[PDB]
Amino acid sequence: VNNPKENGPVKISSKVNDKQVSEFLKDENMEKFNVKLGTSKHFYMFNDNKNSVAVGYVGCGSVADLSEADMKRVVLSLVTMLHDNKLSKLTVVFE
Amino acid sequence: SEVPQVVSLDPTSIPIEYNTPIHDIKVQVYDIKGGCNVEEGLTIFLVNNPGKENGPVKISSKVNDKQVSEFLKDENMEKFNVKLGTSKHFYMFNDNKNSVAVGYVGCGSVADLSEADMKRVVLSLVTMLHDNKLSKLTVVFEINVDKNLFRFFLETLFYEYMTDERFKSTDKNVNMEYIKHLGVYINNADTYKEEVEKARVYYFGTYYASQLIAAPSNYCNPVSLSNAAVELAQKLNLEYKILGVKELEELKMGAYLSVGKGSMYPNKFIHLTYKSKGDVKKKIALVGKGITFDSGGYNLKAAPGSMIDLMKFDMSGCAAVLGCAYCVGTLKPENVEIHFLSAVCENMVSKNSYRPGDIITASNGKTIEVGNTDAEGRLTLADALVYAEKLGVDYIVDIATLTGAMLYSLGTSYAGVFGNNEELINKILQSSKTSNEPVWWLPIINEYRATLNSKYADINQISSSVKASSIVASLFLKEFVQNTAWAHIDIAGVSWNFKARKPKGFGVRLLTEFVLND
Amino acid sequence: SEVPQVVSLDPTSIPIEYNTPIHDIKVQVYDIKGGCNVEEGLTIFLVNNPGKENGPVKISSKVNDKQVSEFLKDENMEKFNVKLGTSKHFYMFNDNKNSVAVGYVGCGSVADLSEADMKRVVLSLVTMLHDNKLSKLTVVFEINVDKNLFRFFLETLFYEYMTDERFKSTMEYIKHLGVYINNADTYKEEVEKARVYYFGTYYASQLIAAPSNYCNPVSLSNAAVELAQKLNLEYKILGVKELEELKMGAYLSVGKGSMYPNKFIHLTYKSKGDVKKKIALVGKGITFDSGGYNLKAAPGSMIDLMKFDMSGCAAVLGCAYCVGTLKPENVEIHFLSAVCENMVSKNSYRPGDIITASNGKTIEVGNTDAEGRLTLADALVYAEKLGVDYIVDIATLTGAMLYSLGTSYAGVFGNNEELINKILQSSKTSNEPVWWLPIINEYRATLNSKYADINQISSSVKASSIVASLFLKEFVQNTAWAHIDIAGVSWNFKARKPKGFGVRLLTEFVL
Amino acid sequence: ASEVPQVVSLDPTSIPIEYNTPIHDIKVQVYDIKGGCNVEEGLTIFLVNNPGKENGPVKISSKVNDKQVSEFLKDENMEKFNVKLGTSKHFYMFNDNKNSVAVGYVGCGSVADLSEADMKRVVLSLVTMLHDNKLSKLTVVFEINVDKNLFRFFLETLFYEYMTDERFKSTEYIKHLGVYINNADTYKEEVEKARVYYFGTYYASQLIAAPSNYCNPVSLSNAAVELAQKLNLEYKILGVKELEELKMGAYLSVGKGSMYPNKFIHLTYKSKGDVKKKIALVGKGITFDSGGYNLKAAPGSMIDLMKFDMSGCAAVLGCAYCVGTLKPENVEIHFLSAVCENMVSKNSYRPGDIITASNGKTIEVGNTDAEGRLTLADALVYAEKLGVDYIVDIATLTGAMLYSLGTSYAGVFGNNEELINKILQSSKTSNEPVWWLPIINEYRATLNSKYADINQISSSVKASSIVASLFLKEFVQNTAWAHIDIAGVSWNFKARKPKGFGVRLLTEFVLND
Ligand SMILES: CC(C)(C)OC(=O)N[C@H](C(=O)NO)c1ccc(-n2cccn2)cc1
Ligand SMILES: CC(C)(C)OC(=O)N[C@H](C(=O)NO)c1ccc(-n2cccn2)cc1
Ligand SMILES: CC(C)(C)OC(=O)N[C@H](C(=O)NO)c1ccc(-n2cccn2)cc1
Ligand SMILES: [Zn+2]
Ligand SMILES: [Zn+2]
Ligand SMILES: [Zn+2]
Ligand SMILES: [Zn+2]
Ligand SMILES: [Zn+2]
Ligand SMILES: [Zn+2]
């Protein structure tokens, strides 16, 4: 996620086919986080099927067009969660 | 009192923040043997697993919520581990179908956390506070810690949580929202309650010193530093006295005055005094090195690795002593009389500066041959130590960023302590343990004394041969304490936090515990 | 206005020579069609040989003299070659039974001479002028050069011919210059443009070469006022009191340790027509760079050269002369320079000091020797408030240029693709070489200060020229801006003198 | 004994060693000062002080059974001299028997109790008179108060400083030493122990002072075997083939660029009694430290001194002599040293090279000049495999020691408080000053390598001495271990000679443990 402004709030636009996760991604909950390039937050919670899921975001700054360096900082933030989590699957949503 | 300027845009005072967001935090401590309530903000569990390294997470505390207790069940938590520093955030709904945030911080597999270990735990906690707009934080202790470590928890938490933005103009932080409430669940909570407000005072004493050190040399000078000390004494109600150049000339402090000759700022000797209302027992003088900027003088810091842009911290000792003044003046210990001393000046390059080779006379009559203008600290301390002993005190303790050699001896974590009295040193070491500011005892090797033998003056400022700068410097200072128990703490290596790019305020809690446990 | 002194023997003004020996040279341009006349003075033929490396000399021009023509016959000249830089002198009698001096300079084997080649040609020619007492020089172009290269010939010739003796205690320049070329009519207008471009370059050269005890913040601003008066540019010199009013804390901080008060130079040229582009030219004006408490004591710091640290200011002022003389239309130009001195004193600013710029941004000083970007910062803010279309700064900012482009090419940075392109063409037509260097944003994070809004310098990144450019970019909010780093090209180390680099480049930019 | 390789025939193939020294020929007699002093033969020196009155006048209190000398020592004559520490005077005259005798004094200051350093200055002043006199007998009169250890320290320092090494020179000594002191009978037993401690120290001195062309891995190992044979110690010298089998890759890597093969020294002393405590003494044995490809080219790197980089091994061998001579009971001691040479060659190891120790730990080399800890690593692993109770290593490891304790005090690190206290105790009785330095675990993270198990050095942390200990600690799994860094105290820079530091310290540790 980005915010075209600077250190802006996180806003999720995509529709999520899960009620529990959808409540988490509501503007009020996500507005407490900012889009500073590289900043990230992830939470563990139960979805509609009472299954354990981890959800989060990675800040992509205030610029609409990310550079190679910008994308590099984004990927590294992502890898940090992968290295600190015993996950079976990673899902990335490009907003 | 009036700060001299070169241009009208030059600052005439050090900006100081007294009322910090931390002081607005309402802190409540509950006993864990009653269960935990989860409602507002983030609730963090401090959890370990003794023996089983990177062990699984197990929540032992009773949670006064059915939904949260089921969430926190062992079956759920077993995929997470207690690796020291590790942390995770949880999202869930409570019994009232309300959204609550829960998480933990790994405290490792060892039962007894060290000063460094607890420090790492607190840092993980602060990361959770950062980038999140929380109104209330609640910490649940599922580990065993004593009162000192618990207090150390709060001190470190408050300090690291706090952000210094005194010098931010247009790069201030628009997401800087601090919590308003701190809840603490612990075992035998009644015993820990008294540590809360002791931590807050210790916090600000440390943060106060941090503010003075971090303040650049154009803001923080001999005049502005002494003025701030006067202001602090007035808010505390301590006797204070600021000696100017004329009084210092009368007192024949030629070593101290020589160092500041090249500065546009007049020398200022800070003298604060705290006297307890009761039969005085121990009388203490705390002496801090107060060089607002160390250019090195004509022995300019031009060599690679000299870190000249850092030398705003050369008054860290003075800052530590003043921070102690706040703590002592606030806690009001009994049966003690404390003198807070610092010979403040600036070591600059000018036509009026003193030269390498110059021979100067100290207030005790001793003549000194200056071999290096960059060894000015011991020179200022020399006249300060003499002044201290004239007060007829029981203990003289100085603290200063004296020798860079400390970085090669003890490094950045442990400070070095020297002295002429075995008993006083142990008090410092003991105070180090209870304050959790690490200090190691270093020897004053008398065999090196001969290298300070000057051909013309009574004594040399520095040695020409010996590379043991910390020991040699201590040998110098000892020549200015005739018949009093004296200790010297060299905090050159531990004063500045290079990784975090900020001061530690090292020495404030150490000295306060020293004054209090005495 | 009044220059402060320590002793009565201290200079109170920069010695400036306006009317130079070059200006007394009568220059005439003739068309080669009709033959070349000699007899008088020294006559030099510029000859090349396309294809052959060190091929034989062949004179192509028709010579209006029987004696000289026979002497200059191919058979006689075939023992000589056209190797670049070569020169020869001939003695003979003309049609009038008079003794005449003739010779040539090799222009190589390439048909199209480059700027460096032509420069090497001029040095060879000037060598003939120095050890010989001539009244007239005659040059015959038997090579192909365009108008720009022709103008460059004259500029370089005039510049190298001229000798600066303002500081000599302890002679006879030519009075006439004749030029034979084809299409003479088209090149005639280039002559006086060369004369002007020459002095603009030479003017700046005098200011740069002038030592810091002669050229100081007060005397330099006075010279600029004097220059504005010999021209007719609006001028205003801001003193410390005005700078305090304008809250220029970065600029004022650098000069705190100096005995000379800060002086902000502001010259303005306004066209007597409907203005189109408004331009601010900003030059670094450090009359001496000691480095401050970050003293230039390290090996290779070259402290004895730091009188040239006002080279940017000199270039801007040199541009002012050409523009004020040539009177371009539809343009309004502001010539700006934050002038001061970076010294060591009890009053100097310190490493670690936090200062406030005029745009409100607070800056943490990590190195007092990086004073240039600090002065430019307040100047760039001052420039942008003028509401201009283009802001271009020129400065001897970073020594790293010596490791990137060397001594021939200057580096240009900017926030506008269009502005950069104008500079590059100006580089081509002015024949002052410039190469486009990138502002790498990934390095910006190194300027993130813990206490101040921004860091003055980087602790890690060694790409100083780019990092410094990142700093300056933080003080141009919404205007096309370019930055020319002339640290490496300002001083001609081999010749022991300044180049006056930037005057012709900026003038071409304005034109 | 292996054959030492040569480049030319003029290259030495063995270390010249002096076993029978003139000191061993000195007859020592101790008399009680209460009975009065006899003056007759040789030079008689009085050790006098003046408590309180600094640089005070000299006053001789002892009664001398000679009229001529007695008039000389009268207060009126001696008061013209002062007791400034190190000051000395001596005159030649005829005694009651018309015999030529020399009498004098050495100033012991205004302090009643001399320190180890102070006593050193006294001996040097004394030795100066011995080097300028062809005397048959020296007599020292103690008019100062000294304990049993300090008296023995007197003799050791006297013997050591008196002795001059002339093995490489070519282009007398007293036969009697008389001592007047109080409670002479109690000090008598210290005499012959001083002689042994003397040679143990001087022996190590011979090894250290010996240049790298004489003292190399082969010649030094041969010397260790010879010493073991003269004492009757079990000995074993491991060659490259055996070292390869034991997988000592760290130790082998440092010596790869040398023309001299690596040699692992293993000496053992076993008591003719029921063994109780088993001890391994490990000394760093770098015959020359050029620094490798990280060449010692920086100013102050003192490359011409790096023949002394085997000072640790020399101390251990010196200890081997003392123990093998004094023959302690209920103890088994292993004297270990992985000896090699750190040179520059096509075969040398490179910065960045990753190597494997005998314990399986892989190491990333960040600086070839940090070769000591690499050799010690494999040595420490070998030691622990012997199944010992105590492991103590001694090495000239870090130059930072010059910035911490200087040239007088050695540094001690460890993983066991009790063992460290023993070393500190050993320091007091041996009078070889040592200070306890901390192993700060917080710095351990700087040794985390990106590719290897562990880093050889830190890139950031400047506490080099502490970082090195953190390194070494990774090669001692479950044994009491202490580490003595003698880099700063090993060489006497002013006197231009080795101290043989550690020999007496280690021997006292072995004897008192
Ligand atoms: C006397 C001498 C030359 C051996 O040591 C110093 O000059 N030390 C300087 C100094 O100015 N002491 O007053 C010094 C002190 C501290 C540091 N230091 C650098 C980081 C932390 N401390 C560096 C240099
Ligand atoms: C601060 C740093 C290292 C990033 O850049 C400089 O030190 N620049 C200095 C300077 O004084 N800038 O104001 C510098 C160094 C060398 C040159 N220089 C050297 C040859 C030609 N120019 C110019 C400037
Ligand atoms: C920081 C480092 C690892 C590069 O250097 C050292 O800590 N010590 C080197 C060394 O490892 N040598 O093998 C060292 C050790 C001793 C000295 N030394 C110099 C005089 C006495 N000792 C100098 C450098
Ligand atoms: Zn200093
Ligand atoms: Zn200092
Ligand atoms: Zn500079
Ligand atoms: Zn500059
Ligand atoms: Zn080495
Ligand atoms: Zn070594």
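Since chain B takes its numbers from Swiss-Prot, the residues it shows come out as 86-603.
We read in the header that X-ray crystallography, 2.6 Å was used to get this structure.
Placement of Cβ uses the backbone N, Cα and C atoms for every residue, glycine included.
According to Swiss-Prot:
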BINDING   B:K374, B:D379, B:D399, B:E461  Zn(2+) 2 binding site
MUTAGEN   B:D379 to A  6.5-fold reduction in catalytic efficiency in the presence of Co(2+); 854-fold reduction in catalytic efficiency in the presence of Mn(2+); substrate affinity is slightly reduced; impairs formation of stable homohexamer; when associated with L-461
BINDING   B:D379, B:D459, B:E461  Zn(2+) 1 binding site
MUTAGEN   B:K386 to A  100-fold decrease in catalytic efficiency. 2-fold decrease in substrate affinity. Loss of hexamer formation with formation of dimers and trimers
ACT_SITE  B:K386  active site
MUTAGEN   B:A387 to P  16-fold decrease in catalytic efficiency. No effect on hexamer formation
MUTAGEN   B:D394 to A  7.5-fold increase in catalytic efficiency. No effect on hexamer formation. 1.7-fold increase in substrate affinity
MUTAGEN   B:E461 to L  6.5-fold reduction in catalytic efficiency in the presence of Co(2+); 854-fold reduction in catalytic efficiency in the presence of Mn(2+); substrate affinity is slightly reduced; impairs formation of stable homohexamer; when associated with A-379
ACT_SITE  B:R463  active site
MUTAGEN   B:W525 to A  Loss of catalytic activity and impairs oligomerization; when associated with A-533
MUTAGEN   B:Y533 to A  Loss of catalytic activity and impairs oligomerization; when associated with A-525
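The structure, with features from Swiss-Prot marked on it.
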residue : record                : CB count, 10 Å
B:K374  : Zn(2+) 2 binding site : 30
B:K386  : mutagenesis position  : 21
B:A387  : mutagenesis position  : 17
B:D394  : mutagenesis position  : 22
B:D399  : Zn(2+) 2 binding site : 26
B:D459  : Zn(2+) 1 binding site : 20
B:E461  : mutagenesis position  : 28
B:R463  : active site           : 27
B:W525  : mutagenesis position  : 18
B:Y533  : mutagenesis position  : 20
B:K374 (Zn(2+) 2 binding site): nearby recorded positions from B:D394, B:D459, B:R463, B:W525, Cα cut-off 10 Å: B:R463
Nearest-integer angstrom distance between the alpha carbons (Cα) of B:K386 (mutagenesis position) and B:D399 (Zn(2+) 2 binding site): 13
Proximal residue to B:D399 (Zn(2+) 2 binding site) among recorded positions B:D379, B:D459, B:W525 (C-alpha distance): B:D379
Against chain D, in sequence order - recorded positions B:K374, B:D379, B:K386, B:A387, B:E461 with Cβ under 8 Å: none
Using Cα positions only, nearest of the mutagenesis positions to B:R463 (active site) (B:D379, B:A387, B:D394, B:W525, B:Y533): B:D379
Cβ-based proximity (under 8 Å) of the recorded positions B:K374, B:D379, B:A387, B:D394, B:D399, B:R463 to chain C, or none: B:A387, B:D394
Extra residues within 8 Å (Cβ to Cβ centroid of B:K374, B:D379, B:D399, B:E461), Zn(2+) 2: B:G375, B:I376, B:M396, B:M400, B:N432, B:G462, B:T465, B:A485, B:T486
Recorded positions near ligand 4 among B:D394, B:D399, B:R463 (Cβ under 6 Å): none
Neighbours of B:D379, B:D459, B:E461 excl. site residues, C-beta within 8 Å of centre, Zn(2+) 1: B:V344, B:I376, B:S380, B:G381, B:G382, B:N384, B:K386, B:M396, B:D399, B:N432, B:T458, B:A460, B:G462
Inter-residue Cα distance where the pair is B:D379 (mutagenesis position) and B:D394 (mutagenesis position), in Å: 9
Number of Cβ atoms other than its own within 10 Å, given for B:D379 (mutagenesis position): 27
Rounded Cα separation (Å) that holds between B:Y533 (mutagenesis position) and B:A387 (mutagenesis position): 28
By Cα-Cα distance, the member of mutagenesis positions B:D379, B:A387, B:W525 nearest B:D459 (Zn(2+) 1 binding site): B:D379
Residue pair B:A387 (mutagenesis position), B:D379 (mutagenesis position) - Cα distance, angstrom, rounded: 12
B:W525 (mutagenesis position) to B:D379 (mutagenesis position) - Cα separation in whole Å: 26
Assigned element (helix, strand, coil) containing B:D399 (Zn(2+) 2 binding site), judged by DSSP: coil
Integer Å distance between the CA atoms belonging to B:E461 (mutagenesis position) and B:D379 (mutagenesis position): 9
Coarse DSSP state, helix versus strand versus coil, of B:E461 (mutagenesis position): helix
Where B:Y533 (mutagenesis position) sits in the secondary structure, as DSSP reduces it to three classes: helix
